[PDB]
Amino acid sequence: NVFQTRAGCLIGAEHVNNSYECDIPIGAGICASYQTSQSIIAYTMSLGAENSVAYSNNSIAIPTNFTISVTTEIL
Amino acid sequence: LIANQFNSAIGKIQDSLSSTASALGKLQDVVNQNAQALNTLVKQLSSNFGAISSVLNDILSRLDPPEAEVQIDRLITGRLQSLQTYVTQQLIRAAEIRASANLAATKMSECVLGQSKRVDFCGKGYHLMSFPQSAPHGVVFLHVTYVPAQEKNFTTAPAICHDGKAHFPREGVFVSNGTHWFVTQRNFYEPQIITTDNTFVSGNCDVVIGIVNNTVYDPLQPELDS
Amino acid sequence: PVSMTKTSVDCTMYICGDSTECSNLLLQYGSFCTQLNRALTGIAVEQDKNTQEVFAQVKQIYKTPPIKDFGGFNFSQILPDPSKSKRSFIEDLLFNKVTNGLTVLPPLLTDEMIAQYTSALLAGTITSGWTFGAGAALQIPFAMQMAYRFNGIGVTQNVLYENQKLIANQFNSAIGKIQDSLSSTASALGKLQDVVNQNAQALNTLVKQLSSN
Amino acid sequence: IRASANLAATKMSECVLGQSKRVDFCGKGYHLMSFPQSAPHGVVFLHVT
Ligand SMILES: *[C@@H]1O[C@H](CO)[C@@H](O[C@@H]2O[C@H](CO)[C@@H](O)[C@H](O)[C@H]2NC(C)=O)[C@H](O)[C@H]1NC(C)=O
Ligand SMILES: *[C@@H]1O[C@H](CO)[C@@H](O[C@@H]2O[C@H](CO)[C@@H](O)[C@H](O)[C@H]2NC(C)=O)[C@H](O)[C@H]1NC(C)=O
Ligand SMILES: *[C@@H]1O[C@H](CO)[C@@H](O[C@@H]2O[C@H](CO)[C@@H](O)[C@H](O)[C@H]2NC(C)=O)[C@H](O)[C@H]1NC(C)=O
Ligand SMILES: *[C@@H]1O[C@H](CO)[C@@H](O)[C@H](O)[C@H]1NC(C)=O
Ligand SMILES: *[C@@H]1O[C@H](CO)[C@@H](O)[C@H](O)[C@H]1NC(C)=O
Ligand SMILES: *[C@@H]1O[C@H](CO)[C@@H](O)[C@H](O)[C@H]1NC(C)=O
Ligand SMILES: *[C@@H]1O[C@H](CO)[C@@H](O)[C@H](O)[C@H]1NC(C)=O
């Protein structure tokens, strides 16, 4: 049960194919987290759900409804 | 609904702040950091620094002055140098805070006192307003940000021909619901009947890329005809 | 500059590398190490915080569609090159102009990772306008975007389209010029070179001090 | 570095993700747009003005 990464030798973590958000940062793009029965996994941190945009000469995407949100910024 | 949307929005912050104190890390660290600096500064008093003991009152009760002078000097050069270290930390750290304070003032200057136009300066999105809120050793803002939600594809073209000439939209972009062409504002869909009252003239159809044949309505003709 | 080299230093090796007779004398100095080692560590995470808040301003990672019909605007130099690191051409030059207890921690966001951001931040910028900062990125054909972007300095859209081909050509030829300017003088990247240099100097000066009586 | 980084972020935040109106903040001229490009330890912008 050993994973080798560019930052060093990480023991105690199962290497995982699936990418998820980073919970704890390790180095060289590998992040660890505690998931399900549960154990510690390390993985290539997902940069998020990839996307792509239906670019065209001839279309627009104009929203029909919005939100009024509130977030907190703290200084 | 927008009123209610804002109302329900605010109550959510009540829960998120109430649920977790982790939301206030950016203030808690500042209290934490200074508390750490003080604790380190306090603990240094116990270090012997090479002196026979770390209590001044001992050394004075322990040695006569001609030899105690040497030992006390060891603390002084060390303990001062630790205090010197702490002050340098504070100056640098205070600059960081003062950097945020000026940023805080500017946000209060431009996001409370008015609507900022700097993208991602008052939270993600087309900013509306902010409500400053007190806090220990810091400030908290409740930004109110417009974020688009429900979206529909449409087919676009930068212009239309009515008589072989070019129309652009004074405000909006050209769209179609598949059979009929509409021009609408840019961040919340509302189609409109493309009339000359919304459109302006510029050139003809032989230079524009994407322009499409269309019919523009003139409100004037029905009045003259009727 | 954005980030520094995440240097970390062990006081105990630096000051008493493998010497029991020494580390005993270091303990008498109390907590100078633990704070120094804490100080640089605080620097280290700050750099990763720098790179996250500089680049990762975007939630979803966009990728460009197979068609490049950018109204004549030619971005082939700035988009990542799929056949190489999925990095771009102009940046490829940029990586080419640059060059005891002392360890170098690696950056959390790897260079390949860094490129994807700069591909995404570039991708939504191209196909979606500014809307990808506010929320859901909305596809908009690029020639439309300039009509907005010209509308953003007080020149109505009729300038762009009535001058579409030239302006694209002007921007296209413009793009090539940086390639020459970057390729010609290494002084184009003076600031970043400095960021490396004083950092290189700091370490060297730090290293040399070991020779002083 | 940090002040530049926050200056860098604001330049992506305001000048990439939108169109800035701060004269002499996105290069000399009435700003149009900008394309970030990765770089070692730093970032390069291509301010199109
Ligand atoms: C596109 O919008 C137009 C504008 O309303 C629609 O045309 C109208 O359709 C209604 C029926 O729902 C008729 O009563 C009107 O007489 C129509 N207007 C005209 C000028 O003929 C059209 O149906 C819409 N089409 C789609 C596919 O959305
Ligand atoms: C828009 O419609 C006009 C019709 O009024 C088109 O003009 C004709 O174009 C064809 C070629 O496409 C010529 O052979 C005809 O002689 C033109 N008619 C006249 C009266 O000159 C025009 O091409 C259309 N343009 C678009 C972009 O749809
Ligand atoms: C953008 O410009 C580049 C030139 O820098 C074009 O690439 C050239 O394409 C021609 C035709 O296939 C080749 O003969 C050249 O060798 C290519 N040179 C380079 C440097 O790529 C590219 O096709 C242009 N893209 C668009 C969409 O116009
Ligand atoms: C990922 O999947 C590949 C097969 O496609 C396999 O060889 C590899 O061991 C897997 N790794 C993990 C961590 O599941
Ligand atoms: C937007 O969505 C809400 C429900 O979330 C709905 O009640 C409202 O009618 C919608 N607005 C428009 C303009 O359709
Ligand atoms: C627009 O069309 C594309 C496919 O052409 C689709 O993936 C996308 O979800 C559509 N967007 C909307 C808002 O309908
Ligand atoms: C956009 O690309 C399509 C190819 O699918 C082409 O047929 C069309 O003419 C292009 N639009 C313009 C305005 O040239």
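All chain C residue numbers match Swiss-Prot; in order, they span 728-811, 813-827, 856-969.
A Cβ is built for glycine as well, from the same backbone N, Cα and C atoms used for every other residue.
Copied over from Swiss-Prot, here are the features:
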- C:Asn764 to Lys: In strain: Omicron/BA.1, Omicron/BA.2, Omicron/BA.2.12.1, Omicron/BA.2.75, Omicron/BA.4, Omicron/BA.5, Omicron/BQ.1.1, Omicron/XBB.1.5, Omicron/EG.5.1 (VARIANT)
- C:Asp796 to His: In strain: B.1.1.318 (VARIANT)
- C:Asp796 to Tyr: In strain: 19B/501Y, Omicron/BA.1, Omicron/BA.2, Omicron/BA.2.12.1, Omicron/BA.2.75, Omicron/BA.4, Omicron/BA.5, Omicron/BQ.1.1, Omicron/XBB.1.5, Omicron/EG.5.1 (VARIANT)
- C:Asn856 to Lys: In strain: Omicron/BA.1 (VARIANT)
- C:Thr859 to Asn: In strain: Lambda/C.37 (VARIANT)
- C:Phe888 to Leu: In strain: Eta/B.1.525 (VARIANT)
- C:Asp950 to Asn: In strain: Delta/B.1.617.2, Mu/B.1.621 (VARIANT)
- C:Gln954 to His: In strain: Omicron/BA.1, Omicron/BA.2, Omicron/BA.2.12.1, Omicron/BA.2.75, Omicron/BA.4, Omicron/BA.5, Omicron/BQ.1.1, Omicron/XBB.1.5, Omicron/EG.5.1 (VARIANT)
- C:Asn969 to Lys: In strain: Omicron/BA.1, Omicron/BA.2, Omicron/BA.2.12.1, Omicron/BA.2.75, Omicron/BA.4, Omicron/BA.5, Omicron/BQ.1.1, Omicron/XBB.1.5, Omicron/EG.5.1 (VARIANT)
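This view paints the features noted in Swiss-Prot onto the structure.
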residue: C:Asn764; record: variant position; Cβ within 10 Å: 16
residue: C:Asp796; record: variant position; Cβ within 10 Å: 14
residue: C:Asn856; record: variant position; Cβ within 10 Å: 12
residue: C:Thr859; record: variant position; Cβ within 10 Å: 11
residue: C:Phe888; record: variant position; Cβ within 10 Å: 26
residue: C:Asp950; record: variant position; Cβ within 10 Å: 13
residue: C:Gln954; record: variant position; Cβ within 10 Å: 11
residue: C:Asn969; record: variant position; Cβ within 10 Å: 2
Between C:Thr859 (variant position) and C:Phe888 (variant position): CA-CA distance (Å): 39
Three-class DSSP secondary structure - C:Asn969 (variant position): coil
C:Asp796, C:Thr859, C:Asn969: the variant positions whose Cβ falls under 8 Å from a chain A Cβ: C:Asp796
Cα proximity to C:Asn969 (variant position), best match among variant positions C:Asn764, C:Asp796, C:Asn856, C:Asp950: C:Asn856
Near chain D - the variant positions C:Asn764, C:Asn856, C:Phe888, filtered by Cβ distance under 8 Å: C:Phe888
C:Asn856 (variant position) to C:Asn764 (variant position) - Cα separation in whole Å: 15
C-alpha spacing of C:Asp950 (variant position) relative to C:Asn764 (variant position), in angstrom: 25
Inter-residue C-alpha distance, C:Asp950 (variant position) and C:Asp796 (variant position) (nearest angstrom): 39
Listed variant positions adjacent to ligand 7, that is, members of C:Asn764, C:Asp796, C:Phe888 whose C-beta is under 6 A away: C:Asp796
Where C:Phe888 (variant position) sits in the secondary structure, as DSSP reduces it to three classes: helix
Separation of alpha carbons, C:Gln954 (variant position) and C:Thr859 (variant position) (Å): 17
